[PDB]
Amino acid sequence: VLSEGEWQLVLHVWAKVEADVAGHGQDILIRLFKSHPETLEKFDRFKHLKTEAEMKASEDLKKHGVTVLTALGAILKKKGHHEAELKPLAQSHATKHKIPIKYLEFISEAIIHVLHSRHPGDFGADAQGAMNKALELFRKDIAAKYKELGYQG
Ligand SMILES: C=CC1=C(C)/C(=C/c2[nH]c(/C=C3N=C(/C=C4\NC(=O)C(C)=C4C=C)C(C)=C\3CCC(=O)O)c(CCC(=O)O)c2C)NC1=O
């Protein structure tokens, strides 16, 4: 469970994310795709990208980074009271995109990595711990819905 203070550490770094949503999204997705190349196979509009220059230049990759973070910011601002936001997301991720829980872990690691690289002044152990707990909660609740829907991924 996060304290209210921990939720505010999460929202304070998220306000900095929102000052450059596209830049943070490209950094997060490039980190993920280079760390875990198979994850890129899920994107038919841009699965052929190979170099960092091609990734940075892609409009589809930039737009998907913004989609991810628009949705994740909305979830985080609910401070855990997020079933409404999670419901449509678990729905597409279990029945259409088929995104394994291990992939949700991989992008959570990428988010933490980029936030820490871009905001070391204040993304310290407490804020990193709070973000870790909020993403763990996110993954916990998506997984519970996956299993309700019968997706074992
Ligand atoms: C905090 C993480 C995270 C969030 C909140 C997120 C949101 C998110 N992913 C989306 C699409 C999608 N999401 C994925 C893939 C993924 N989705 C994943 O969670 C992971 C790890 C992958 C990839 C390995 C794909 C393939 C689409 C469709 C992209 C498209 O057709 O344009 C959409 C569009 C609407 C929908 O299909 O439901 C949203 C809002 N994606 C995320 O990554």
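Swiss-Prot numbering applies to chain A: residues 2-154, in that order.
Using the three backbone atoms N, Cα and C, a Cβ is placed for every residue, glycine included.
For 2-148, the entry in Swiss-Prot reads domain 'Globin'.
In the three-state DSSP reading, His65 (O2 binding site) counts as helix. The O2 binding site annotation in Swiss-Prot covers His65, and the record cites experimental evidence as its basis.
The Cβ of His65 (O2 binding site) has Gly26, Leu30, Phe44, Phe47 as same-chain neighbours under 8 Å, each 6 or more residues away in sequence. Annotation comment: Swiss-Prot describes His65 as nitrite binding site.
Under the DSSP three-state reduction, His94 (heme b binding site) is assigned to helix. Cβ neighbour count for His94 (heme b binding site): 22 (other Cβ atoms within 10 Å of its Cβ, all protein chains included). The feature heme b binding site is assigned by Swiss-Prot to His94.
Recorded in Swiss-Prot as a natural variant, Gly122 to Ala carries the remark: In metmyoglobin. Annotation note: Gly122 (variant position) sits in a coil segment as assigned by DSSP. Using a 10 Å radius centred on the Cβ of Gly122 (variant position) and all shown protein chains, the other Cβ atoms total 7.
In this structure, the C-alpha atom of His94 (heme b binding site) lies 35 angstrom from that of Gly122 (variant position). DSSP states for the domain 'Globin' (2-148), grouped as helix (H, G, I), strand (E, B) and coil, give 114 helix, 0 strand, 33 coil.
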